[PDB]
Structure formats: structure tokens, C-alpha cells
Amino acid sequence: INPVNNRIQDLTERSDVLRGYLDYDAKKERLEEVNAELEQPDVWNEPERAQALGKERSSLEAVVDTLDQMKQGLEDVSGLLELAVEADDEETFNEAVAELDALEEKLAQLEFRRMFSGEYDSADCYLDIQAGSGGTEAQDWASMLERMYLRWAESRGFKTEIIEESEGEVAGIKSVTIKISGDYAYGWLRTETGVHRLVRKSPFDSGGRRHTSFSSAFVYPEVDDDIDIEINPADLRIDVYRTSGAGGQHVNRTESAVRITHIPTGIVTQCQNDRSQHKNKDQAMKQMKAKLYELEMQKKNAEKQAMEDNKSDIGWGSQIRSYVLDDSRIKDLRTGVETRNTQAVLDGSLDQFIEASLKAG
Amino acid sequence: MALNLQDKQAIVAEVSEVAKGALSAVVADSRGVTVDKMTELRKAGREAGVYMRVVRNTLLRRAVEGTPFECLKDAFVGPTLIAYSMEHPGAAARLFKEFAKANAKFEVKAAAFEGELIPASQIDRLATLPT
Amino acid sequence: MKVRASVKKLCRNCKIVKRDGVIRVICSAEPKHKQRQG
Amino acid sequence: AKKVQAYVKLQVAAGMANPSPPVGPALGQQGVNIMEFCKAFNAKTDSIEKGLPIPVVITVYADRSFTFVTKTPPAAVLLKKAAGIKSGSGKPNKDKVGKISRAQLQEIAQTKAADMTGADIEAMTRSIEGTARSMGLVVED
RNA sequence: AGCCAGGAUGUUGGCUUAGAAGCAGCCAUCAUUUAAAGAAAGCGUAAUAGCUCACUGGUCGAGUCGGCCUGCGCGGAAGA
Ligand SMILES: [Mg+2]
Ligand SMILES: [Zn+2]
């Protein structure tokens, strides 16, 4: 009896899923297609193609060979454990532990590769949550959702910084922006962008009347201080002005917002870190470009990046979550992962939806 | 390079070679190709390494300076690139017949080689010497 | 050829020449180094 | 007939032949049949350890006759196998790898001079240690 | 200063999970044989065939190579 073998059983079935993700058949089919095209006598005569054919080769060789490394590797680890239990070699028991873990460390190498983290997915990011309509019901949902995310990253260890927070009227905000410092911080949060539906009996009306509130959240990364493509001039606009009341221990003890707009395509960012006007406008233009950066990536998806124009515009990830409090049923509209624990996911038990969003993102 | 200070030490090393040696034999790499180099280096590092230095400093004031102690008749072999090679472990060894065999192997163009008169012989390659 | 008030050897093959008093700078390598005046 | 017509050096593996995938460009520009090159190394590699890095030397004659000669594995990878740590040196004497005894160096230098040339085993050991200090490898006796 | 040659074996050059047969990035910078050869001067480059400078010998066999203090000149200097 060995629970390590019970993990070898678990890792192998997961490996079948890891093979089930990448379409392991077509991986070996395409890799031989790069092989046949390099036999072509004009490899040296097509230089740019040659560096590209090697690029198509080397990118798959780090995956297909690893997939075959996990194939023949696991079969030997399947041998080294069962030989150890049936012969009682204490070192063979000790070595098989390192033999199983390294395969998971290859599964961990596939983990970031399956996540296909590119541009700024390994970097920190910013949040942007807007309140819906209907007075106090919307701002509470703005608040309760935001303060769930604030209690979320603290459990994961991501440093949180409220860049800007604009309180609506009665217990809640209308817009908020939070900087999330962390490794792969954009990677764990990118897929949460969209509109989040709240369904509950409102506490604001006598009787009952289950009310449906809406609120959206927008996650845009940190663009490495410069994208390397500055589209600055672009009808720039500064509007720096005093904010609500600095009452007692109000946010950052600043009340000095820097409202900056990007008139073409209508992008609006703002910052409320410090009293130094020149400091905030420096930080706000950083996120203005980042918000402009996510606009540039959506255009690729708008053509032929990941939409698959088959019949029509296959997408519209606006309604991505539904939070029904009085039925205790949280449903994700992108995968269908459901959970019957409201206060747990109101505390930050969102890993079940991250893996759900990791699949289609 | 330098003055007489560095110029003599190479000759003093040749003085160390004439201390117990005999039958100096020479070659001529005035035009020596890569393989004429590849032979004369890889063979020189692996044959003995001690006497197979290619001392082609054959000026009539430089190589003549090498021989005021053993066989001053070797002062005649100044011109037409000359690189001395005595034999330290074997007095009058195979390295008289060997260079002729080197010319019978790859060294076709080395047209000034004769070998010196320690045992009083020249140009004509010999084999009645203990190889 | 390049014309300047200050001419100098840009490479190792280019040499100096005083053709008809006019200081020139011929070059056996890249013709981009041919200079005049100076 | 004569010396050479097409002189190359290839094969960074010891049991993996594969004519067309990695060697394909260096076969057609050298007048080499793929399966002939695939099996000629296999005609030699069975007696030596397979999977390791062992180079080759190819000479082509004017009558299309391929004569192949193997060499010794490099210093930087064999010592990487002698130490077992797959690393180099990003920074010279900052990215350190691990120590190698002169007794470990003695078996190597005697083998590096078995397929290649040299004069002294210790002089070859200094050459290995010269490349060792060049790879960020700490060396002991 | 030319005319003739070498410019090699070294670790097929090692590491940022792109590649480097003296040359794009980061590096070293220790040798071997050493008359002497730097992982280096410029290009041919998916590291594709090579020719040369460093340094060193043979022949001719005399002076030569630069820097500085300065006299007098040249170019820079095109208008109605
Ligand atoms: Mg003047
Ligand atoms: Zn020039």
C-alpha cells in the first residue's frame, strides 16, 4: 500500500488530461510536417523561412519531446516504484519519490505552457470595477464584489494598492482601481474581466422584491513602464481636481484625483495615490497606455486571433458570472462550474473558477 | 622581439641541445602548407618534443651562433631556410632517415633539407646509421 | 565621393593623397570611404 | 583517388542519427545520401556509448566515397556529465558549478588525448582546466 | 616595406529551456604544440565554400618608424 502510487495513479490520469489538452495526436502530426519542409533544398535559399521553420521546430520540440519524455519517463517511474515495493530497497523507495516529483515538475513546465502566458501575464496588473444602475443596490454589489477581491489576493499573498476609489453615495463605489503586485498577477486575474450578475432579495425595499444588480470588472496589466510604442499626443487632456472629503481616514489621505482621458476610442483613467500632481499623472498615463494596450489586443481577437469566425461573432464574454445569493448558486457562464458556497467565494475561494477560466483562456 | 638578451636564450637552448646530442638533421618550410604545418606540429608534439623544435633562425650570425661548440662546419648551412633537429635519447637516431621518410610521406616541397655534419654526411639520405 | 572640410583615415586600407593640391583619401575597400577636400 | 572533395564535421549525438531533421541541410549540399549517412554512423556507434555527444569527421572523394571518423566528446559537456550539473557560466567567476578532482581530470585528459592530439597528460589537464575555468567550473585536485 | 607561408589542435564554443565550425547578446581571457597563432581586424553567414592583420622565419640587404618644439605655405574660402 503506497499513497505515492495513489498519486502516480492521479498524475497519470492527469497526464491523460495533459495529453487531452494539447491534442497529442496532432502535436506529433504537425512536428513531422516541420520535418518534411526542412528537407526542401531551398532551406538555405529561403533564409527567413529557415529561421522560422527552425522556430516552428524548436517551439514544438520543447513540447512534443517533453510529451514523449513524460511518456517514457512515467513508464519507468511506474516501474521504479512497483519494483521498490516488491523488493524493499530503501534507496529505491527514496529515489522513486524524486522520480515522481520531477515528472510533476515537467507537468508544472506544461502548466505555464498550457496557460500560454505571453505578453504581460507574468506581470502585475490593475483592477477596474464599475457599479451598475439603480442606486444603492448597485454600489453595494460594487462594494461586496470589490472587497471580495481585496480579501482574495491577501490570502494568495498578492500585494494590494488602491490606485483610485470613487465612492458612490451610500455604502459603495461607482468606480475603483486597484494595483495587484505579484508574480503572474495578471495571469491569475486576466480572465475575470466582464460583467458580474448579482441576484438577491434587496434589503432596501419593504417586503421582498428579489432585485437583479449588475457590475463589471476590468483587468488590465502593467505594460513594463512603456509598450515601446508611444501613442501619447492623441488629444491629451488633464483635469486634476479635488476629491470627496478626506474625512478622518478616507483613502490614501490624498483626495487629489488626476482625471486623464484618451478622446479617440474614449479611454478614461484616473489616479489617487498622492498629493504630488506630477507623480499621479505619471502613474495614470502608465495605466492609460495599458488600458489602451488591452484595446490593441482585443482588435486582434476581433479579426482572427481567438474568435473562430464560423457563423457570426463567436464570443461576447460580458455575462461571465451569476451570483444568486438567495439560492446559494454561483454559476460561471463560460465553463459551467458551479458552487453551493456563497460566503466561501465571497471570502475568495475563486480557484475553482480560475481553472475554469484557465481552460478557455 | 628584443635585443641580444632574448636573442641569445634561444641559442643557449641550442647550446643545451649540443651538450650531448649528435646528428643534427634539418628541414625547410619556406613554403609549407597547412598540412605541411599540421604534420610538423602534430608529429613534433608526439615524437619526442625535446629536439624537434623548428629552429629556423638560420641567419649566418644567428645559426652560426648556435654552433661555435660542436661541428663549426655547420656554419655553411645558413641560407635556404634551415631548422635544426638533433637527437637527444639516441645518438645518431632515426631522425635522418625519418625526415627523408617524411619527404617520402607528405613533405614533397621542402627543397633545402640536407641534414648536418655531426657524423660528417649531407644531402644523400642514409640508412647505415642506427635508426 | 564624400566631401568634407575635415578628412581622415576611416579604415585601414584607405590612404592619403594630395591630388592637385586637393587633399584626397582613396580606398581599396568600401567605396563609401572615398573622401575629398579637407 | 585524392584527398578531399567535401570536408565537414557534424553529429552532436551518439545514438541519434536522423539524416533529414537536423542534418538534412548538411547532407544535400555535400552530396550525401540520407540512409547511407543514417547507417554509416550506426555502422560505428554500436560499440561506443549511445545518447552522449560524440562528433564526426567526413571526407568525400571524387568517386563518391564517404570515409567517416569519430572524435572525442567536448570538454564542456563531458565535464558537465563528470559533474552532473547542467550549467555554464553567465558571469565568469560568479556563476559557479561544482568541483572536479584532478583524479577525475586524469581519466578525462588521458581519454581526450586518446581521440585527439597532445603531448603531456598534465598539459592536456591544464587545457581542460583552462576550459574549466572558462566555463565557470571550480576545479580541485 | 614587398615577394613567399602559417594564422592550428584547444571546449563541434559554453550559458539566458532560440541556434554561435576565429566574427549578432553576456563571457571569459587559462593553455597545448609554441619559429609564432588573440574565441581577434574586416566581410562572405541558418555557424555555407575562404582570403588576410596581429606575431613569427627565408631572400634582397640598407637605414627606418613615428611623436614633440616651430618658420613659411595648402585645403576649409560661395554674391550678386
Ligand atoms: Mg590659411
Ligand atoms: Zn576605408
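Throughout, chain A uses Swiss-Prot numbering, with the displayed residues spanning 4-364 in order.
Every residue, even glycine, has its Cβ placed from backbone N, Cα and C.
Here the residue is the original one, but Swiss-Prot notes a mutagenesis experiment at this spot, A:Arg200 to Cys: About 50% ribosome rescue activity with ArfA, initial rate. In sequence order, A:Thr215, A:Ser216, A:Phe217, A:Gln322, A:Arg324, A:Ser325, A:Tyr326 make up the list of same-chain residues 6 or more apart from A:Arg200 (mutagenesis position) whose Cβ falls under 8 Å from its Cβ. A:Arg200 (mutagenesis position) carries a strand DSSP state (E or B).
Among the mutagenesis results in Swiss-Prot, A:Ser205 to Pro has the note: No longer forms a detectable complex with TnaC-stalled 70S ribosomes. The residue drawn here is the original one. DSSP assigns A:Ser205 (mutagenesis position) to coil in the three-state reduction, placing it in neither a helix nor a strand.
Among the sequence features in Swiss-Prot, the mutagenesis site A:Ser205 to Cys is noted as follows: About 50% ribosome rescue activity with ArfA, initial rate. Packing around A:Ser205 (mutagenesis position) is summarised by its Cβ count: 18 other Cβ atoms lie within 10 angstroms of its Cβ, all protein chains included.
Under 8 Å, Cβ to Cβ, and six or more positions away along its own chain, A:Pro206 (mutagenesis position) finds no residue. Record note (Swiss-Prot) on the mutagenesis of A:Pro206 to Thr: No effect on ArfA rescue of stalled ribosomes.
Among the sequence features in Swiss-Prot, the mutagenesis site A:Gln252 to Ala is noted as follows: No change in complex formation with TnaC-stalled 70S ribosomes. Within 10 Å of the C-beta of A:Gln252 (mutagenesis position) we count 7 further C-beta atoms, all protein chains included.
Where Swiss-Prot documents A:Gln252 to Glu as a mutagenesis experiment, the accompanying text is: Loss of methylation. No longer allows ArfA to rescue stalled ribosomes. Following the DSSP three-state reduction, the secondary structure of A:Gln252 (mutagenesis position) is coil.
Within 10 Å of the C-beta of A:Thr246 (variant position) there are 19 other C-beta atoms, taking all protein chains into account. Swiss-Prot documents A:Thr246 to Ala as a naturally occurring variant and attaches the note In strain: BL21 and MRE-600; increased termination efficiency.
Between the CA atoms of A:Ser205 (mutagenesis position) and A:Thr246 (variant position) there is a gap of 30 Å, rounded to the nearest whole number. For chain D, the nearby recorded positions by a Cβ gap under 8 A number none, drawn from A:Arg200, A:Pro206, A:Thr246, A:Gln252. Here the Cα atom of A:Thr246 (variant position) is found 14 Å from that of A:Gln252 (mutagenesis position).
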